[PDB]
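These notes are about the structure you will find just below.
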Amino acid sequence: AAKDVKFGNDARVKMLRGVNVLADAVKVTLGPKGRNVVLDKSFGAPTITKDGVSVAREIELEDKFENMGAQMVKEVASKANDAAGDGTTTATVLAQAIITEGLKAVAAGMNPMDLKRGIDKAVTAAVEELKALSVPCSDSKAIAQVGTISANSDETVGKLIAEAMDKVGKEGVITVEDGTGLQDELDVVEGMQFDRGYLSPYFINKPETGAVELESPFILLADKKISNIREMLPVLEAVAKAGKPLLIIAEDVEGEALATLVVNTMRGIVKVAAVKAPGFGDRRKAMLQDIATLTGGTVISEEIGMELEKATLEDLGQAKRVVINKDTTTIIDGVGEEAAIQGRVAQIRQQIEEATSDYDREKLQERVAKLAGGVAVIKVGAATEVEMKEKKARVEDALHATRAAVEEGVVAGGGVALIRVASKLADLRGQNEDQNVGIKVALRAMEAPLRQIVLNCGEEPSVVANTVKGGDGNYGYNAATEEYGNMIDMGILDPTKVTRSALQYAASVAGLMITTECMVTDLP
Amino acid sequence: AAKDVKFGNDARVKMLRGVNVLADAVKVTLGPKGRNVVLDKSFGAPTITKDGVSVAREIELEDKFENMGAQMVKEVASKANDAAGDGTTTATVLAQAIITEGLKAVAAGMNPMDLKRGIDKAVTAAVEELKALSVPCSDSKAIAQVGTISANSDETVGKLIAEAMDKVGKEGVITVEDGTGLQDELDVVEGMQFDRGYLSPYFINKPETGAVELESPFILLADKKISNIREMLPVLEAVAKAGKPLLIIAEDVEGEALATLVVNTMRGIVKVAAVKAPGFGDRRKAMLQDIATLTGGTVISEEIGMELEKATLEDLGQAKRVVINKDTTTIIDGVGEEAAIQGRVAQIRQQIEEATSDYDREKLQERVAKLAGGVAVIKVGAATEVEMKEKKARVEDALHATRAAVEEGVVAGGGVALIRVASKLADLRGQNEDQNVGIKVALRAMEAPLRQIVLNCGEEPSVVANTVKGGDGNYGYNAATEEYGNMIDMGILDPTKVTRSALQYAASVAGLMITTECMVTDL
Amino acid sequence: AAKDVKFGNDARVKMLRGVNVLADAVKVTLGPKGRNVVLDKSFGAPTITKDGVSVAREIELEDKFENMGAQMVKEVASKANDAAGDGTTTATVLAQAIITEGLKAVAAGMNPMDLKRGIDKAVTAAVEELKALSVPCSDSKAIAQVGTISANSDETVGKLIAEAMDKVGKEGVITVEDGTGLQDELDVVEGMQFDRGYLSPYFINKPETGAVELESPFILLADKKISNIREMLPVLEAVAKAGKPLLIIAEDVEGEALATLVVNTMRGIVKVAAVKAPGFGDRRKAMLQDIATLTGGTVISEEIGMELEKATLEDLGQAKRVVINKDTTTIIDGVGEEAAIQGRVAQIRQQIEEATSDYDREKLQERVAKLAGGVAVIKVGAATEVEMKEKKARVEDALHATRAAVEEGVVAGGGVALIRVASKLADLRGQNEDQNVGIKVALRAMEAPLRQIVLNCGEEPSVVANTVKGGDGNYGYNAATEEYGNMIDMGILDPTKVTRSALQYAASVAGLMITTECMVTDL
Ligand SMILES: Nc1ncnc2c1ncn2[C@@H]1O[C@H](COP(=O)(O)OP(=O)(O)OP(=O)(O)O)[C@@H](O)[C@H]1O
Ligand SMILES: Nc1ncnc2c1ncn2[C@@H]1O[C@H](COP(=O)(O)OP(=O)(O)OP(=O)(O)O)[C@@H](O)[C@H]1O
Ligand SMILES: Nc1ncnc2c1ncn2[C@@H]1O[C@H](COP(=O)(O)OP(=O)(O)OP(=O)(O)O)[C@@H](O)[C@H]1O
Ligand SMILES: [K+]
Ligand SMILES: [K+]
Ligand SMILES: [K+]
Ligand SMILES: [Mg+2]
Ligand SMILES: [Mg+2]
Ligand SMILES: [Mg+2]
């Protein structure tokens, strides 16, 4: 359709007004004293949230140029949530401050391209200084503090996430889901815990629990679906000769074969039980082979060539314990070679590195946590649905912050890290004066997270920013108690990945936005 | 007519929005780095001003509740201008800060009238501490610096005011008028100044200042009261064609014989005005004879017997300029005869030597002081009329500030004195907790002039205010050079009267107006 | 009423948009290649003008903020026209350039008051360098070239003004009026000129120039002042039908009762005017007698004894034309008797020879200079009324430029003098960096007249400006022939007063108005 075209300072003012609207919506949540934002949902109750990415996503303005500004600065929070999962509010606070100060220098006649080059140089040096300033975060108390701070100073969430990471180890996978109670519940599972139940209700060895218990059972892995008892009849006879129980992981055991095997189960000759193979095509085979590696067995398939008729006891897998139930199944201490397990771990890690999709990579990480280590599920307990959503978002942010802490390290929180970085970058210079001014607006905008935290606390941002800049090291401002001290000692830690990602994405988008002169939108 | 009524928080936020609009329009002019405001006038070209009271008076909002708030804060600037002539922007800034903090405290559930009592107690104690903190102008001797600071850091205006007050004395009358060239001029000429008032409000000239001016005025003097119009009709007829506006100095004139007939007869080509005669009886005759001898005229008396019909144009006196104001009427330059003026001066000096009673001696020393001091006139030199108006307003502000400085004293400028008196009152407590919070509101709002000065400088008001409060004494923040130092040493001095009046009027209106729950206006 | 208030950049860009509209409408007329502007008038046919002040005065915008900006820049052209009479377009162009560059520097975050101080310092130094650069104008060819350049390169107007100033002297009075024919006619007739102004503002005629004119006026002279109306009512009765407008020259005229009574009695059929007489006492009587003998009339005096009622139509004087302005009143042609005028001239010259006092000799030789010079009346010959108005405005501009040239001096035309004085001030520095940027803004805006002249020529202003700045002295760019050369040699001379006044008034208003953060207007 027809277009409205704005040029120069008019377009810059409209875009900055949109950025200010989005950033003022976002930044009322920053810090521990930050407040919540209600987002109207056309389907369901409104969402009360303290995370900046949701309130950034929900912002869309009537003025098309202001809507441009809002969308472009919303990209900052979207990217910061995609990469680190935390610091979206900090990223938007940084992006707004670079844009306002960058447009001040743009209105001062300085070249926006050179300003963007200066911002990029300053933020590259800032990332280097953050990496130098960072301390690795491996101990449990530091992780608990990171999870607490990232969850609006909720010590319960931080300690629960610290315990979960301690339980599942470094290779473990932790996810957050809703709970039925009012309290946070941690559910840690070990070994293979694929979510398929028994094909028939009659396998139950323990009727008082509905769970089949198999002590040191054999494990058959059929990559094909079976409906006749003929094929594994030699295997069934060999198992009956051995006398140990047998568990089948197959694509489908149904009809005739299933009926005869449950009949043989209640006859007592074989304590057999069959369950469906997990996943779907191109994924079922890989983690079926993972189960085989864990249990020291081999998968029976037509592609690999051997049939169930020539399958023997050596072909079948081995574990010390097997638990069947309605929804899932647990295999405890599969008898497999350790070196093969680590080789499979390395292979799936290489697949993770080669994976360019979040879904495939997260499935591979889940498989790694299944075969090695454990899986933790955090049930968010809340009296109401809106508190469930708010607490779930906070726990997710805390989990992402703990993951970023172990990935890259921690720095002093509350924006003190960016303050120290900007203080260290005082002598950085560009190629010309416009680049130096861009560096200076980048350094000044690194004070924006601390200033906005103090503004949310109700104190004076200038006084506290100058006081923190006067101090050295991790000395900073406790925004909850409104005091001063070594931010590490008071447990206010920020993930280096979160702060660095927020700074980088804010700098990139903000430089691209201050470089603009003309904006072309649709007419109202 | 039909009334729109708002209650509680709705009325309070509407009123505070009006306060904020007026106070922003005023506060953009505070400090040396403050900017100008253009006021559109249907009279002529728009006027550029750095004066707070002009911007405040020109503000009127469309929303009736916001308009009520704007008018009520405009009262602050108007009262500050009437009482001191300077600090209207400071008064408006202090008023807005008190209103904002007091309304925050009202929203905090606390009693607004106890807040008002606390503000009043805090400002009474601050006035006491400002009187204690004040340095007399004789001890300071910084009239040039005070005039420079009040003229937006213009050293020429301060130097001119200092020279005028050195020539005609600290109590001498100084009058600001438009010059002809591009440069300011100082002329100490023989003149008269008497604290008397014009009679009927239909004599106001084209300027809106309320003081009428006359170009080469005719002077008529009388101690007895006229009995009929036909007695003084030829005299008016004598001024009917003679190109000198008639100023009549008599005891007291009513409107029935003069004002109504001169309104009906005359459309206003030449301003004819009458004034009261200061003193009574022998004193009235004495100053009438003195003014007649200044202007070369004569005084008609019953004992003399010479009537106004026999009076001619040459017999009556003539001046070069006369400015009539309600507070004080001045004759800038009466020619007369210099030898006659000197002889009259010597005669009154010999009368001083002869006289011995305290009242006669003091009134006669007042006469000789008025004669010797004369009138100092400052010609505002500017290239254009808008520059003329702006520079005239700045010189008038400098004159008012220097007069307040010699009358009351001087303190540290740039809101530093208010910072100091707020620091000295941290121990002050009211009757209850609400009064204590009102005291804290007043003390926090006393920092507002400095913070607004810094905001106009573009720096950080919190950092500068905390640095100044960390210091003691005249330590403050030079906003012209953006750096700290002893405020007296760098010449940034504020009149004690100006600061005290701004604080008092802002506190009074703001404390009265934070106690409002309901607001009633038209629709 | 209700006020719309704008702040900061919004108010600044609205005001600058108004400035740009007014300045474009004015600037399309700059230079020899500049075009005309048609102004619609409610009284009749539209007027075509190349004069900047007419276009500037007629500009009024619908948007209130833009209208305020337009009025403030209209002040520049009005002041330039009132002072010099030429360079209104140059003044507006310089004003707009200073406003644009200063607002750019304000958007650059810098202090606008320091920018204003820098602009004022730079323009003061430029005025000094223009006084140094000025060459005294003591050539008839220089007068002709100044008149030609100021009349849009019309050599006939320049030659006519040169002949007039050669005939009546460089200090003689020259009056421009309409001519019946299609050609300009220079007539050096015997006339009177005295620097006096009218009293009653009602006496302004149908033309809006502020000067009244009379067709074959009756002359009345007086050294004493009458008392009642009845002393002059019969004369007012006689002139009531006499066919000649009654001009009265008394000692000190006033419309205290004359103006209102003549307003009530007369609706405006024929103008009646009263003006002051120059001098006082014996000197006033001397010039009154001289004017009476020039017009063949008599002066009423108490010593002489002859009264107004005694005087008849034949006894009192009569003239052919009288033009009354506030600055100076002229009697273009008082017939009287030629032999009587010659005898009076001889007697007054004999009075010079007899007198030995310096003041007496100088006033008597002023009398004979006024008598001998007379009035040089220029008849504007044009085929139509709109052409008559345009050519009359051009001749008036040429006259004002020649007056400013013989008063102050001449410099290179076409903005070259401003280019040179901007080049000489590249070393000038202010108190701080913001004042330096204001100085640079003023210096860059001093190139604006030349750049706008080139833009009206259609060539490239940057190339021509850089070529001129590369040169030195009177080297400049002849815009009539679109080629470079010595500005003085090809006769493109500008008055020093015109350029200096344009620069000063533009600088004053622009420096005052780039310092504005808030603007308050109606809704
Ligand atoms: N008690 C505290 N004292 C000081 N700083 C704190 C405190 N608690 C949190 N912070 C700081 O608050 C900043 C941001 O907190 P918050 O979690 O609300 O924002 P965010 O991570 O930017 O937002 P989001 O979850 O939308 O990505 C961090 O830099 C953190 O160090
Ligand atoms: N160089 C300076 N440094 C610091 N403060 C200054 C300086 N010059 C002036 N001030 C302060 O700024 C104020 C003067 O501002 P301004 O004269 O514009 O307004 P005002 O005094 O409130 O009154 P008004 O607007 O009626 O003239 C005073 O408080 C004075 O002490
Ligand atoms: N032939 C020419 N070559 C170069 N410059 C010229 C020439 N003729 C005139 N000028 C210049 O152009 C200007 C005259 O233009 P114009 O008379 O239209 O406007 P102005 O002087 O600004 O005043 P106004 O519009 O009030 O008459 C002067 O600066 C003069 O020096
Ligand atoms: K947040
Ligand atoms: K002010
Ligand atoms: K022109
Ligand atoms: Mg967060
Ligand atoms: Mg002031
Ligand atoms: Mg011209």
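In order, the residues displayed for chain A correspond to 2-525 in Swiss-Prot numbering, which applies throughout.
Note: Cβ is positioned from N, Cα and C throughout, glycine not excepted.
Here's what Swiss-Prot has on this protein:
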MUTAGEN   A:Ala2 to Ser  Complex stability is significantly decreased; when associated with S-76, same residues as in M.tuberculosis
BINDING   A:30-33, A:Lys51, A:87-91, A:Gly415, A:479-481, A:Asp495  ATP binding site
MUTAGEN   A:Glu76 to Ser  Complex stability is significantly decreased; when associated with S-2, same residues as in M.tuberculosis
MUTAGEN   A:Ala109 to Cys  Forms inter-ring disulfide bonds. Prevents ring separation and leads to the formation of high amounts of symmetric GroEL:GroES2 complexes
MUTAGEN   A:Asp398 to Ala  Can bind ATP with normal affinity, but is defective in ATPase activity. Binds non-native rhodanese, but cannot release the protein
MUTAGEN   A:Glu461 to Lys  Temperature-sensitive lethal mutant. At nonpermissive temperature, the rate of general translation is reduced and a defined group of cytoplasmic proteins are translated but fail to reach native form
A:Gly32, A:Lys51, A:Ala109, A:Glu461: the recorded positions whose Cβ falls under 8 Å from a chain C Cβ: A:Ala109
Recorded positions (A:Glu76, A:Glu461, A:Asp495), the one with most neighbouring Cβ atoms at 10 Å: A:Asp495
Using Cα positions only, nearest of the mutagenesis positions to A:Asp495 (ATP binding site) (A:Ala2, A:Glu76, A:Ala109, A:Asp398, A:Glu461): A:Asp398
A:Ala109 (mutagenesis position): tally of other CB atoms within 10 A of its CB: 16
C-alpha spacing of A:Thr30 (ATP binding site) relative to A:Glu76 (mutagenesis position), in angstrom: 18
Distance from A:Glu461 (mutagenesis position) back to A:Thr90 (ATP binding site), taken between C-alpha atoms, in Å: 20
Neighbour count (Cβ, 10 Å) for A:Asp398 (mutagenesis position): 26
Candidate with sparsest Cβ neighbourhood (10 Å radius) among A:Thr30, A:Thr90, the listed binding-site residues: A:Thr30
Under 8 Å by Cβ from A:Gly32 (ATP binding site), counting only residues of that chain that are 6 or more apart: A:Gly415, A:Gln453, A:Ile454, A:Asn457, A:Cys458, A:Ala480
Which same-chain residues, if any, lie at least 6 apart from A:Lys51 (ATP binding site) yet have Cβ under 8 Å of it: A:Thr30, A:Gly35, A:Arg36, A:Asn37, A:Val38, A:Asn153, A:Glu391, A:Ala394, A:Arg395
Inter-residue Cα distance where the pair is A:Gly88 (ATP binding site) and A:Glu461 (mutagenesis position), in Å: 22
Cβ packing number for A:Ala2 (mutagenesis position), 10 Å threshold: 4
When distances run from the Cα of A:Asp398 (mutagenesis position) to each of the recorded positions A:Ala2, A:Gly88, A:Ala109, the nearest one: A:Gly88
Subset of A:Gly88, A:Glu461, A:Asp495 (recorded positions) with C-beta under 8 Å from chain B: A:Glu461
Distance from A:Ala109 (mutagenesis position) back to A:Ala2 (mutagenesis position), taken between C-alpha atoms, in Å: 35
